[PDB]
Every structure is written in structure tokens, then in C-alpha cells.
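Note sheet for the following structure.
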Amino acid sequence: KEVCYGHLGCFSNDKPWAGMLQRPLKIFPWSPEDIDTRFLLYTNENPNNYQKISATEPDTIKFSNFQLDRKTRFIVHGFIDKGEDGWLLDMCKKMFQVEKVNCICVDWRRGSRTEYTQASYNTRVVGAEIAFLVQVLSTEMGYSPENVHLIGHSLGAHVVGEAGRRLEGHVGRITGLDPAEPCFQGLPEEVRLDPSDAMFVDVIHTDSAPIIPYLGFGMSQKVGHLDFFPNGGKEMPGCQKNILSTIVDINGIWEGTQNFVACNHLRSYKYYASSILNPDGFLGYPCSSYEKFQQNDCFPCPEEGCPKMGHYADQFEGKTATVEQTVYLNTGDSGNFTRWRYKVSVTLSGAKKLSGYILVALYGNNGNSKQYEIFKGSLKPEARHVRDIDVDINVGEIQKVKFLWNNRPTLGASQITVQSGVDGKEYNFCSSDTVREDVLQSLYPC
Ligand SMILES: *[C@@H]1O[C@H](CO)[C@@H](O)[C@H](O)[C@H]1NC(C)=O
């Protein structure tokens, strides 16, 4: 059957829209009136107070500060944790710091603040609302959908995915921030976010552990041209893991009646926010798997460069070469979350075989790093060891490195190579010395 809502078309309840394993209930999405989608426009000139725009009343747009010669980015919410109500506008403000943009925050709280399955179905109508506004801008004002970027978090990722399908995949870009798993993962492409929804789709996965039994609200399934899995995509540094327990009560979670640490689910947008100002701190390395990446493979950046996770992912050369490209990287646990990966190779030197740990610190014109463990076990002179480390600072031009070992024997590194990921640049350092344990050995350019 289907309910029709005027200019937003009809909404069917048969397969695959409803009556499926992931969504058995055959109810219909609420009316546009009951969802009350609100398009709140903010621009560099009006960053504090919004200008409500309506596709059905074109004058709201004509009289607004919407600039036809600027890109447009829609930001759509989903799960809203206590105190995070203002994350959409916060995101717009960060964008304002680096670009001129029409930032439209999509508020559909009346439609989302209800039982989960209902909210999930309501995404269809919010998606139709977005598609219609984009269609008005395009057909009536000559503003191409190519200038439009739809950012959707949680349930909002499927809202934007629906908008894209309606636009026949012509919207410029869609960014899915930890797309909601319950009621979407495993279903046909027509009912969820997928690569065909936009000319370019990038996804950040941050809470991809199964909702049952792990309480991971995000999708593990790949749904973009680029699918980023920072820190593995299931557990983020700095976030308390959720207690492994009985079905969820996916609705109790959604509606705040059940305990749930939303930290991992929200990290997706937290990383996006930071990537706006610090994209160089989020270089992503395409790789067949996270374990492979963690085993020091898929480094340095490939010939096409590394896609920068977040805001600047659209700059990636191979962004649409294929779909479901897995991209990995690790982040910090707080603040900017930025990291700079370096492949460190150490060739040991000395007269005695020892047992212990070897560490290396990097020194550059931008500053120096802390010491990082490269290897632990038997330390044999002339043996070479390699480890890719995620440093919390960009040292810039590496001018020297320091070697340190621990558990009056002496040990040293005759040569250490440090390769930066961005361009594969190898810096070599050399020394003919050896030091006692817990003493820093400096190695200079060679
Ligand atoms: C964090 O990012 C901001 C904005 O780009 C920058 O000004 C600040 O220096 C960064 N802090 C660190 C520790 O990198």
C-alpha cells in the first residue's frame, strides 16, 4: 500500500521498504507536517541566527543570504546525545573559518524523537524534503546539484542517502557519519545509503560493532566510494565501550530509557569537525584490511596520494575509481584527534646480543616527538626492525632522530630511516656510537 504526500510523492510499505527481516513492521512514514523538517540556513554573514528556507515558498530563499556562487552543505542529525543539540551549527562555524558556504542545518527532531522504527521510516520523508529543495534550487534558480554536499550522521546518513536516490545520484557529494545499522544494514540499496546515491560518497565508520550483542549503532557494511575505518571502526580511543549485553532495546537506546555510551557513535562527526581545520592530521591509507595496516603494510601513501578523512576527502584522486574502498588510519583520544604516521626502520649496532626494548624519537623543524617503541625481544647487532608509528605531532622536516634502549652493556642504531606517509619521503640518519641503557643516542643526516 502507499501514502501520498502531495509534492513529495508517495511512500509504499511493501518490500523492500517494510516487511523485511530488518524492518518487519509495515507502518508508513509520518506526514511531512508531523515530521516538521526545518531547513535552517547559516552563512558566513549570518553565523549566529538562522534564516529558515522553504522550497514551497521560494521567496524565503530569494530574500535570504543564500549565495548562488558558493557551495552548499546540508548537515543532517540522527541520534542526539544530551548536550549535543548544537553540533550542526558548531560544524557550520568551523567550515566558516575556512570557506564561504551556504550551511543548511536540517532539523527533523519532531520526526526523529519517536519510536526507532518510526524515526527510521520518517527518514524517507526528510530525504524527500531535501531532494525537493535541491530540485527547486536547480530547476528554478539554475543552481546545479553538483554544488551540493549532504552530510548525514546516524539515521541522518540514510536521510541523505534517500535524498540522493531521488536526485538520481546527481548530488555532488554525500558524507555518511557512522550510518545507523538497525533497520538498514543488509537491505537493498534503494532503502539505504550506498555509493550510487551521489557522484561521490565518503563514509566514516566509528561504532560498527554489531548492535546485538555489542551495542554498536553504526554500520559495518561498506556503503560509499570510500569507507574509512578510523582506529578499526569499532572502538575509538577515549570512548568507554558499551556493556556486551541482551538485545539491545534498540528503541530504549534511541529514546534514552536504556543506558548507552554514545561516544563511539558520535566520534564520526567529532572527527569530521576536526578534519575541517586539520585535514593533514587525518591521512588515510587504502588497504585490504585493518590488521594488514596494523602490521606495517599499506604504507606510505599510494601513488594517487592518501585520501584525507573528512572534509577534504573530495580532493582524493581515486575517490570514485571503484566503490567500497577500505581506508584505515588511527587517531588520538581527545582534542584534535590528529595523528601523523611514520614508518621507522632501525638497524642495530653493538658488540653484544641483548634483551629489551628499542625506542625512537623524531626531531624536526616543527618540533619533536615522544619516544615510540619499535621492537621488543632479542636485540641483535646488525638486525633491522620496522614499525609504523602514529605520532601526535607533525615534526616537519626531520633533522635528526634519537635512539634509546632498555630492559653495563651498550647498544646502538647505526642507521635509522623514517618515511613520511604523505609522499613516501625517506629520511636517513646514521651514527657509529652505542649507548648504555636509558641514554639517548642522537643520529644525524646521512
Ligand atoms: C588543534 O587544531 C586547531 C585548529 O586548527 C589548532 O589551532 C591547534 O593548534 C591544534 N592543536 C594541536 C595541539 O595540534
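All residue numbers given for chain A refer to Swiss-Prot; the residues shown span 17-423, 430-468 in order.
If you check the header, you will see the structure was determined by X-ray crystallography, 1.8 Å.
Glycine is treated like the rest: Cβ placed from N, Cα and C.
Per Swiss-Prot, these features apply:
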MUTAGEN   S170 to G  Abolishes rescue of lipase-deficient activity in Pnliprp2 knockout neurons
ACT_SITE  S170  active site, nucleophile
ACT_SITE  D194  active site, charge relay system
BINDING   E205, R208, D210, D213  Ca(2+) binding site
MUTAGEN   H281 to L  Abolishes rescue of lipase-deficient activity in Pnliprp2 knockout neurons
ACT_SITE  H281  active site, charge relay system
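Distribution of Swiss-Prot features across the structure.
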residue	record	DSSP class
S170	mutagenesis position	coil
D194	active site, charge relay system	coil
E205	Ca(2+) binding site	helix
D210	Ca(2+) binding site	coil
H281	mutagenesis position	helix
Cβ neighbour count within 10 Å of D194 (active site, charge relay system): 30
Could you tell me, to the nearest whole Å, how far the Cα of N423 is from the Cα of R430, given 6 unmodelled residues between them? 12
Comparing the Cα of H281 (mutagenesis position) with the Cα atoms of the recorded positions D194, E205, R208, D213, the shortest distance belongs to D194
Cα distance (Å, whole number) from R208 (Ca(2+) binding site) to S170 (mutagenesis position): 12
Using a 10 Å radius on the Cβ of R208 (Ca(2+) binding site), the other Cβ atoms enclosed count 27
Length of the line joining the Cα atoms of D213 (Ca(2+) binding site) and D194 (active site, charge relay system), in Å: 16
Quick note, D210 (Ca(2+) binding site): same-chain residues at least 6 apart with CB under 8 Å of its CB -> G177, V217, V239
The one of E205, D213 whose CB sees the fewest other CB atoms within 10 Å, among these binding-site residues: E205
Pop the Cα-Cα gap between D194 (active site, charge relay system) and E205 (Ca(2+) binding site) into the table, whole Å please. 17
Note on Ca(2+): the CB centroid of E205, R208, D210, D213 has further same-chain residues inside 8 Å, namely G177, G180, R181, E206, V207, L209, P211, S212, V239
Whole-number Å only: compute the distance from the Cα of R208 (Ca(2+) binding site) to the Cα of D194 (active site, charge relay system). 13
